[PDB]
Amino acid sequence: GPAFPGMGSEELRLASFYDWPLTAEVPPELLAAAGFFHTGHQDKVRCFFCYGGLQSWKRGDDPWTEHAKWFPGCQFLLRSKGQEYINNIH
Amino acid sequence: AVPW
Ligand SMILES: [Zn+2]
């Protein structure tokens, strides 16, 4: 099961990005879709399922790609994107 | 991005 079930809703995750500092650079819509919510501190986000945290986002970073890069064992990632997608990033 |  998810590490943080309360952030399992994509809509709730999107709402967390109201004061996201990097709107143009990495869209909240893509971050929320990829399982991440904004902690509210700097550009630190966390996945609701694996609880993996990512920060120091660079312009044009792709949330799903970074999810797979750093947390390839996440079951939300696997269910959403499939194993082939994860394997290809590695 | 990087982990924290
Ligand atoms: Zn995850």
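Residue numbering: from 1, along the chain as shown.
From the backbone N, Cα and C atoms, a Cβ is placed for every residue, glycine too.
Database features (Swiss-Prot):
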- A:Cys47, A:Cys50, A:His67, A:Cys74: Zn(2+) binding site (BINDING)
- A:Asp43 to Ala (Swiss-Prot position 120): Abolishes inhibition of caspases, SMAC binding and anti-apoptotic activity (MUTAGEN)
- A:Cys47 to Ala (Swiss-Prot position 124): Abolishes inhibition of caspases and anti-apoptotic activity (MUTAGEN)
- A:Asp61 to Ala (Swiss-Prot position 138): Abolishes inhibition of caspases, SMAC binding and anti-apoptotic activity (MUTAGEN)
List those of the mutagenesis positions A:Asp43, A:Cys47, A:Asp61 whose Cβ lies under 6 Å from any atom of ligand 1, in sequence order, or write none if there are none.
A:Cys47
Is any of the recorded positions A:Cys47, A:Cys50, A:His67, A:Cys74 near chain B, in the sense of a CB under 8 A from one of its CBs, and if so which?
none
Rank aside, I only need the closest one: which of the recorded positions A:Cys50, A:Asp61, A:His67, A:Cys74 has its C-alpha nearest to that of A:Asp43 (mutagenesis position)?
A:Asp61
Counting every protein chain shown, other Cβ atoms within 10 Å of the Cβ of A:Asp61 (mutagenesis position) number 17
Under 8 Å by Cβ from A:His67 (Zn(2+) binding site), same chain, sequence gap 6 or more:
A:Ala34, A:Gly35, A:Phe36, A:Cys47, A:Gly52, A:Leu54, A:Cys74, A:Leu77
Determine the Cβ neighbour count for A:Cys50 (Zn(2+) binding site): the number of other Cβ atoms within 10 Å of its Cβ.
20
Around A:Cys47 (mutagenesis position), how many other CB atoms lie within 10 A of its CB?
26
Looking only at C-alpha atoms, tell me how far A:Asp61 (mutagenesis position) is from A:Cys50 (Zn(2+) binding site), rounded to the nearest Å.
20
